[PDB]
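Everything below concerns the one structure shown next.
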Amino acid sequence: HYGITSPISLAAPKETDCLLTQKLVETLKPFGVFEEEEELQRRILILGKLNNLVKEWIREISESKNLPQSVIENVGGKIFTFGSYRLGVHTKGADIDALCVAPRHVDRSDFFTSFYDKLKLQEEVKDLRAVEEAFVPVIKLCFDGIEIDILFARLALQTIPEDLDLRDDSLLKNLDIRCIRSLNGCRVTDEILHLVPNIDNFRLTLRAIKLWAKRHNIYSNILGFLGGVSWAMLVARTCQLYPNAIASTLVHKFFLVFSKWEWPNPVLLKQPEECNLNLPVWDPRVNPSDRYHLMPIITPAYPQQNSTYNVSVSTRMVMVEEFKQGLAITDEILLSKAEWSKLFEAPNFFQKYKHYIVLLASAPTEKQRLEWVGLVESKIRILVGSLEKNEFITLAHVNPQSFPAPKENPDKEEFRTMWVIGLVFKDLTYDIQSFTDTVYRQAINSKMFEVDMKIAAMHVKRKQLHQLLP
Ligand SMILES: Nc1ncnc2c1ncn2[C@@H]1O[C@H](COP(=O)(O)OP(=O)(O)OP(=O)(O)O)C[C@H]1O
Ligand SMILES: [Mg+2]
């Protein structure tokens, strides 16, 4: 079977679960969860165009390197996809994650120069922006209105066979880490798709879970919660444990299983083999550092890593409790005492805590507000870390959903967004100032700050929140 343990139940559904699974599908449609068929066709044709451009590009490089006409006639080249799109659970408006795989005679500097220019002169391309210096180098663009983030990797192969499988550990044999990191995404995705008993049932379930997580304010890797990959792996492990169940049951078992999971025991999709290479691998047995991890969900391809080391005490608490409520609602639905709609109802965040901290960030230009909000959000965990060390606080729940904030000037217009943070006690002015000072500081030190880029935080009581809001 699938997994590092035996399944929990091999039971198949009853017609009763089949019609219950159809009502789920129906409850999801209004939420944009399912992309339109005409649009999926649009995206398919778009990738074909891209795949060809990559082919065309590589051939030209194969010619400038004068390689024999035999090689030139067989070098190949290919565009691989990964993440939600490749998983089959991308929603309306979601971006596409792609990797460009080329043979050895095409360097990375070629990707950022020869290939970048080729995209630059295509009629369908817009917003062609590159980031050659990121953790995972990437060229971003908007192809016919579709956001596409493209990684790049150079393999030690002379030619790229159409049936190349990127899971073969040998492919990493002595390669630049940049290349290794760029391959990780596809491998992890391709692994997940090969570790679940029934993909179709996996897709529909993942669909339901991601909506639920987003609606319940716990969807964000950056802010210490879970991102697409993490949710996909949790859902996959659930499938491995109920190989013959369908979506209505899996969604339920998802909550049954994880609301009772004993953290920090790690969530693994397969047994980790040992490989000669010396790459970072999550392993509490050899690495003491990895023992402090709170809610580990490990990547299935070498080198395995914890996809959620941003999860703190607060976030872990929040999600554990959210799993319990989740289990409860599905329990009713399964007893026909509730509708699937009840699972996707968002409990008013602005009313579920007796205290809150509100983050205000703004810049002089819409262009800047967007850039500023970027930097700010990456630092919000710092404040939570502080709020946590405080002896009077139990947890800080940052709502990963920011938004435009009220006017602070009736005259000139304003580009100001805001955040609302949940609090739970067992004054806060000092911790908030350290944060504020630290944000203004790190931003300025890393040359990513402009005069008039403001950031203010303030404590507020529930009753007073509704004021500083719509
Ligand atoms: N920790 C990770 N391990 C392996 N692959 C990762 C990891 N983080 C990101 N990726 C890959 O990069 C992709 C980044 O997009 P991200 O938004 O994080 O997830 P996604 O599920 O593809 O997208 P959605 O949020 O569902 O739209 C997702 C996955 O294919
Ligand atoms: Mg994505």
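We number chain A the same way Swiss-Prot does; the residues here are 19-444, 455-498, in that order.
If you're wondering, the header gives X-ray crystallography, 2.8 Å.
Cβ atoms are placed via backbone N, Cα and C, with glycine included.
Here is what Swiss-Prot says about this protein:
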type	residues	note
BINDING	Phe100, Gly101, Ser102, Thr109, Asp113, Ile114, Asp115, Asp167, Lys228, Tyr237, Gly246, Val247	ATP binding site
BINDING	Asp113, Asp115, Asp167	Mg(2+) 2 binding site
BINDING	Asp113, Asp115	Mg(2+) 1 binding site
MUTAGEN	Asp167 to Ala	Loss of enzyme activity
MUTAGEN	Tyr237 to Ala	Strongly decreased affinity for ATP
MUTAGEN	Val247 to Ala or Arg	Strongly reduced affinity for RNA
MUTAGEN	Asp455 to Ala	Reduces by 30% non-specific polyadenylation activity
Neighbourhood of ligand 1 - recorded positions from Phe100, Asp167, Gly246, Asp455 with Cβ under 6 Å: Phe100, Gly246
Gap of 10 residues [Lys444 to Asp455], endpoint C-alpha distance in angstrom: 14
Sequence-distant neighbours of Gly246 (ATP binding site) in its chain (C-beta under 8 A, six or more apart): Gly101, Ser102, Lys228
Pairwise Cα distance for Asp167 (mutagenesis position)/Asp115 (ATP binding site) [Å, integer]: 5
Residues among the recorded positions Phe100, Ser102, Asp113, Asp115, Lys228, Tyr237 that border ligand 2 - Cβ under 6 angstroms, in sequence order: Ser102, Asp113, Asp115
Local Cβ density at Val247 (mutagenesis position) - other Cβ atoms counted within 10 Å: 21
Integer Cα-Cα distance in angstrom, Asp113 (ATP binding site) to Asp455 (mutagenesis position): 43
Candidates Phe100, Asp115, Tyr237, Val247 (recorded positions) - the one closest to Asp455 (mutagenesis position) by CA: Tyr237
List of residues, in chain order, with Cβ under 8 A from that of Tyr237 (mutagenesis position) and at least 6 apart: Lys228, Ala231, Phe243, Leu244, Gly245, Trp249, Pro418
CB-centroid shell, 8 A cutoff, Mg(2+) 2 site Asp113, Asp115, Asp167, site residues removed: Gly101, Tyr103, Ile114, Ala116, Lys158, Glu165, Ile166, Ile168
Between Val247 (mutagenesis position) and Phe100 (ATP binding site), the C-alpha gap once rounded to whole angstrom: 10
DSSP three-state assignment (helix, strand or coil) for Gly246 (ATP binding site): helix
CB contacts for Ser102 (ATP binding site) [other CB atoms within 10 A, all chains]: 22
For the recorded positions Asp113, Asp455, the one whose C-beta sees the most other C-beta atoms within 10 angstroms: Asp113
Where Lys228 (ATP binding site) sits in the secondary structure, as DSSP reduces it to three classes: helix
Set of same-chain residues at least 6 away whose C-beta sits under 8 angstroms from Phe100 (ATP binding site): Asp115, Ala116, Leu117, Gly203, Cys204, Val206, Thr207, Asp208
